[PDB]
Amino acid sequence: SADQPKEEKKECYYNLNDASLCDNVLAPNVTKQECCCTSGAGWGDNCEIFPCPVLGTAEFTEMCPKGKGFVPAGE
């Protein structure tokens, strides 16, 4: 539950954040799975974001088991 992307909605980040500088600028609040699966850059709580996705890698593959382009914007 806690040791895996699940039941946890936050602000998406297409730009970045570096989990310390917070760099959203146009990003809806959703579940890392959706935001990242869209192909963003980071998902978290302003400044506390996780570099996502990574495409063809562990991270993404997790937040997006279907394919890149599920949610709006990055669809």
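One is the number of the first residue shown, and numbering goes on along the chain from there.
When the header is checked for method, it gives solution NMR.
Cβ from N, Cα, C; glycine included.
Quoted from Swiss-Prot, the note on mutagenesis experiment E11 to A (Swiss-Prot position 1348) is: Abolishes interaction with the Latency-associated peptide chain (LAP) regulatory chain of TGFB1; when associated with 1382-A--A-1385. Packing around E11 (mutagenesis position) is summarised by its Cβ count: 19 other Cβ atoms lie within 10 angstroms of its Cβ, all protein chains included. In the three-state DSSP scheme, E11 (mutagenesis position) is classed as strand.
Among the mutagenesis experiments that Swiss-Prot reports, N29 to A or Q (Swiss-Prot position 1366) is described with the note: Abolishes N-glycosylation at this site without affecting ability to interact with the Latency-associated peptide chain (LAP) regulatory chain of TGFB1. When other Cβ atoms within 10 Å of the Cβ of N29 (mutagenesis position) are tallied across all protein chains shown, the result is 12.
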The rounded CA-CA distance in Å from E11 (mutagenesis position) to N29 (mutagenesis position) is 4
